Amino acid sequence: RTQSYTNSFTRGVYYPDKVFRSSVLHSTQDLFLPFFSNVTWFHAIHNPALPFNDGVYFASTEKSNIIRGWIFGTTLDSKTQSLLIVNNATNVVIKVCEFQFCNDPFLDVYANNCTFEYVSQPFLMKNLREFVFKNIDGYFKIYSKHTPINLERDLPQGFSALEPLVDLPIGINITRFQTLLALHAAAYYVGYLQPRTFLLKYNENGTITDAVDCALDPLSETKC
Amino acid sequence: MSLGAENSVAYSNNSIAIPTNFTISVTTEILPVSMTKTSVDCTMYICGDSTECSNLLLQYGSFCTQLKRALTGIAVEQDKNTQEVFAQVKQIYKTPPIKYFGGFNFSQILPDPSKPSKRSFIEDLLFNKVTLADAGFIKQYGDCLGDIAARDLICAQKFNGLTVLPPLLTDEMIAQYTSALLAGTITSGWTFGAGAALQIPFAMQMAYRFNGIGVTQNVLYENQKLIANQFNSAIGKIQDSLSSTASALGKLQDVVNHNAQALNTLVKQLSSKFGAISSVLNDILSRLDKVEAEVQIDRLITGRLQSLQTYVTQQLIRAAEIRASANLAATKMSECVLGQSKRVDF
Amino acid sequence: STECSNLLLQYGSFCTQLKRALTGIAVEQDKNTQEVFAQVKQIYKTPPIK
Amino acid sequence: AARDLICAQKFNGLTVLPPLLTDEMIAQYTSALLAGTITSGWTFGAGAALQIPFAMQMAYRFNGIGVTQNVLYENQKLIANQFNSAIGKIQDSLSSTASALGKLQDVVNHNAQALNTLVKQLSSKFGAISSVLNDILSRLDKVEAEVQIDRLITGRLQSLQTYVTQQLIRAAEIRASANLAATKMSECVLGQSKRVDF
Amino acid sequence: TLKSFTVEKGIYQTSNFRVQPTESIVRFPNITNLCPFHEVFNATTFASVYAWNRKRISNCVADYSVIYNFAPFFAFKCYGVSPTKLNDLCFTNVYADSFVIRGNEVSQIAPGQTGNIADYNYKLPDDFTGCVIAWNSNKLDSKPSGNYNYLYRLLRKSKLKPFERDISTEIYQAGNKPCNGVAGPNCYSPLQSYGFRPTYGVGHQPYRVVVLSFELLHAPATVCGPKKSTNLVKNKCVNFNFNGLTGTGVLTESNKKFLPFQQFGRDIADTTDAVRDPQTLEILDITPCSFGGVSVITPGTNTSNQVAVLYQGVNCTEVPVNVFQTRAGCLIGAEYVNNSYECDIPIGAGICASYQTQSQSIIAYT
Ligand SMILES: *[C@@H]1O[C@H](CO)[C@@H](O[C@@H]2O[C@H](CO)[C@@H](O)[C@H](O)[C@H]2NC(C)=O)[C@H](O)[C@H]1NC(C)=O
Ligand SMILES: *[C@@H]1O[C@H](CO)[C@@H](O)[C@H](O)[C@H]1NC(C)=O
Ligand SMILES: *[C@@H]1O[C@H](CO)[C@@H](O)[C@H](O)[C@H]1NC(C)=O
Ligand SMILES: *[C@@H]1O[C@H](CO)[C@@H](O)[C@H](O)[C@H]1NC(C)=O
Ligand SMILES: *[C@@H]1O[C@H](CO)[C@@H](O)[C@H](O)[C@H]1NC(C)=O
Ligand SMILES: *[C@@H]1O[C@H](CO)[C@@H](O)[C@H](O)[C@H]1NC(C)=O
Ligand SMILES: *[C@@H]1O[C@H](CO)[C@@H](O)[C@H](O)[C@H]1NC(C)=O
Ligand SMILES: *[C@@H]1O[C@H](CO)[C@@H](O)[C@H](O)[C@H]1NC(C)=O
């Protein structure tokens, strides 16, 4: 695969909890993607495993839904339960099992110590889709957002808050992950979360419209 | 930093410098007098209509009685400060309906009956420049009960037991006292501060004022129009400086700002845990049995009592500073307005 | 100590108002010195003859 | 040598900030005030500095008291010699006795002593098992060390609040004294005062 | 309040009035299933410590008084809650973790502890809420020849994070020479049997442990017990019980825009401002019902016993716990006159009161 490097451009803020707040500035201390970070743009035409380092911000712009899912885990050659995300465009299968994949994961498109199983609404529905995966205290948390962009050249400028979908109490010592591609090509951005303090602004409608990262530059530390 | 421009005065054994002309300069001095009067209910603040918290707070003695006594003393002291500064004149004097005072224009500082609150033009500019922080002297519980847009800070202060009391003298009463002082100063001179007001023409009064500073009174009568024009131009410059620059009243703004900000801090301390398992009293009373919830409630009671004591001590020190400034303002009103002062730089 | 800081964060904003009070005192000291000594517009100089 | 007290205060989180005006700037302001009040009289405090000879300025200051100006001009050597002896006695009084400026020494001494107290309160237990935080952290598990650290946090927070309140009251007293000194500089130096014992 | 039998002339801040609540509302979800604690607490056998069994409990009525009838335990030791209050308030999900340990290690199932079980086998989080139930099972998990069916790990390369499980068995090496799958020198298998015997001491007996971890209410609540719901009334100061959180106030229909994953709404002081009804998806604002301060204006006790009452800061159409409307509240018992005197008893924004002859009476003037 081909790697390029891109600025994050103050992007990747999620709702910290399911509590409505309006017209107030709230300070939180969570695993956030830092502002103006160094995200990695991956073009896939050819796959070593990507490290899972305290949460992953995933961004995609695939219109035709080539991108499908992720293989969070440690071994990824059966032999465990690991974690799996498979979309059938009508359901999501987060069954912690295997499919006997090699080093190149793939998906052909034309139960051995099963601990957890979950079926929900479809996951993957100017088409920038952002996800955040984190693992705290044995809990796997996923945040997501859909945003339309004007021109597809890099990550756009602005604030788009991410909303939670799915909480899972399993996954167990996740340290590597691979992303599914199905061929009957890819332009996906990967960034790494860090423990950071943020100051979030809620407007009168309860929406996060602005944020300050309290460790970027001394002006933002003064603001915090 | 630079201390000032370098100057070397030409001293000699037999050389003197004597002025040949003068200017009449009107300057502005801003003095705080009173601050906001507040009252705190401990049972609404610490407990918030909880019976068990009230029964555990009853064992802590008479802390809240002496907090209420201290805040009531501060609230009485503010009205005493305003009465000591402004209400010194005995009778409400009025100006004659013909506004001729030797060529001096007093229309900027004398009231007009156009607006309901009989204030002058400069008083209107001063009242518009200082932005109040929506104190609770106005009734707002009917407004706080009807939820519109978002929750206000003043509504949270009212719901958490923090109340702002209105002052005794309204704005029109202080304006009427000030207008009486202006009418006495223009018409009678310094004679109204020592007994009955004795009238004198303003040219003769200003000749007395010139004779008080060591200048012979023939200087005024031969330069009356120039002195009147200089006074009118200085009043117009104060008008322009008050209409243009909006950072000269900031000391009074500080008297607003702290008296909001500390109150806001006193609400934010209700969001703290102080070592307990929750900052919500009902969650503590619901999650645990009697002994453990009593321990958590004791931790919360100790923390909130400490924050309230810190607020009362800071208010007492601020009230002492405000009383010192009000005593200075009362002395300046008694010495500069009711007479002529020979104290230099006073 | 990290555990002491994590338990001190539960005590609210006593540190912020203590820091604000000390900052106000430190500003007021310089205001006192300025309002006592800096009373002249120009720095006058005595003549060489004494 | 050994561990100084100021080094312990610096290591425990206590800092002394320098003032905005250096002593050379205060000396320059004082020299400007002296040169103005010697060369020009009281006129430099009311507008432009107007020069006047010193004997004539002193005759004006005698007419300010109630004595006519013929007294000074016929006795000028006597007032000059009396002033020279009186200002020479100030140096002899200040070169021996160290008790006149003790009020200023108090402004030093309290500002040291309270700070020293703020170090000694780090040696108190406040009911815990020890005053050392790392000994509590290593010697106990999570809940018990949380209890002891809460005790120490409450005690040290109370000590720090006591220090800040005492500093606020002393600041109010110092501000009242500074207002008095500013009035004395405005009225005694820049003019002549008729107020008795001022 | 003055602690004396005679009062002087003036205004005295006496008390505070509050409108007392009348009715009580309980709002719980309409869920009818019963939780399967019977297949958790008693079974044929319990799993080992390294493969501890986790069962998810949701969408049912949780009765905790039937737990004592299933197992003969002593200590229903809970950390964030109390065992006698588990029926009133209610949660999102329950998780039951079942295993069998030795009697020395029952103290190791606790937040913030190290050792052998809490370090390498089963680690509880430091902020854990829930209960731990342990009871002796010597009559079910012991054999005279030895019970070798329960396994525990000795040591690991790294520590165990809270709520993780290790299944794979790898031969440990503590030297430069690799084991290469051979348990030779400096190569030890991690898993060892307990070997339970009835002849052993009272501290080495098997103990069945079930850890019930409740996660707190942030999502819509799914699992909680038998509290009868009450019909919802509005525009009245009532005592409400919404999903386990209690309070007193007035519930008003609103126009706040909750996102569909949100349930509550907080305030600057972190108290509940808006709530969502669990039966009908409706957003209600909680406001405290009307309260204020009450001051008493009196002359001296040697003069008379007539008083006037100032209700501070209320537009008094809401008086009970002559009527004159001032800007400092409103006055009951004082007759306003169209005159002007010197101020005797100061009240508020330009209004004072006195005791005058115009039959003696309390009058209020400007
Ligand atoms: C004293 O000063 C005043 C102004 O401070 C002088 O008045 C001005 O005189 C000029 C003529 O040079 C006129 O054009 C202005 O209109 C005057 N101003 C006012 C306000 O009247 C005055 O001439 C000076 N007198 C002497 C003797 O120098
Ligand atoms: C990201 O890291 C790469 C590493 O070589 C560097 O070349 C690039 O400039 C970085 N991007 C930044 C600092 O925006
Ligand atoms: C909140 O949403 C409404 C609904 O469209 C909108 O009219 C209003 O402008 C929004 N408020 C903002 C953007 O502050
Ligand atoms: C007074 O000053 C002048 C000019 O500096 C000088 O010539 C004269 O000698 C001085 N008088 C005395 C007595 O020194
Ligand atoms: C000056 O006085 C006249 C009347 O004598 C008045 O019309 C005018 O408005 C006054 N000037 C100002 C600036 O008010
Ligand atoms: C609970 O009540 C709501 C509204 O009355 C209804 O839509 C829902 O089906 C009910 N739930 C059950 C399990 O009956
Ligand atoms: C628990 O369930 C088993 C399985 O049927 C049964 O044998 C046992 O008696 C039950 N325990 C109790 C206390 O009823
Ligand atoms: C609130 O008080 C004002 C002042 O008299 C009155 O006009 C208004 O009707 C009151 N509001 C009520 C009673 O709801």
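FYI, residue positions are counted from 1 along the chain as it appears here.
Just so you know, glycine gets a Cβ as well, placed from its N, Cα and C.
Database features (Swiss-Prot):
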type	residues	note
MUTAGEN	E:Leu151 to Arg (Swiss-Prot position 452)	Increased resistance to neutralizing antibodies. Decreases HLA binding to NF9 epitope. Increased binding affinity to human ACE2
VARIANT	E:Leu151 to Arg (Swiss-Prot position 452)	In strain: Delta/B.1.617.2, Epsilon/B.1.427/B.1.429, Kappa/B.1.617.1, Lambda/C.37, 19B/501Y, Omicron/BA.4, Omicron/BA.5, Omicron/BQ.1.1; Contributes to cellular immunity evasion and increases infectivity
MUTAGEN	E:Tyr152 to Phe (Swiss-Prot position 453)	Decreased HLA binding to NF9 epitope. Increased binding affinity to human ACE2
MUTAGEN	E:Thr357 to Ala (Swiss-Prot position 676)	Partial loss of O-glycosylation by host GALNT1
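The two recorded residues E:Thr357 (mutagenesis position) and E:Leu151 (mutagenesis position) have their Cα atoms spaced 97 Å from each other. Counting other Cβ atoms within 10 Å of each Cβ, the mutagenesis positions E:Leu151, E:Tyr152, E:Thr357 show the lowest value at E:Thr357.
In this structure, none of the mutagenesis positions from E:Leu151, E:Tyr152, E:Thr357 has a C-beta falling under 6 Å of any atom of ligand 5.
DSSP assigns E:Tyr152 (mutagenesis position) to a strand in the three-state reduction.
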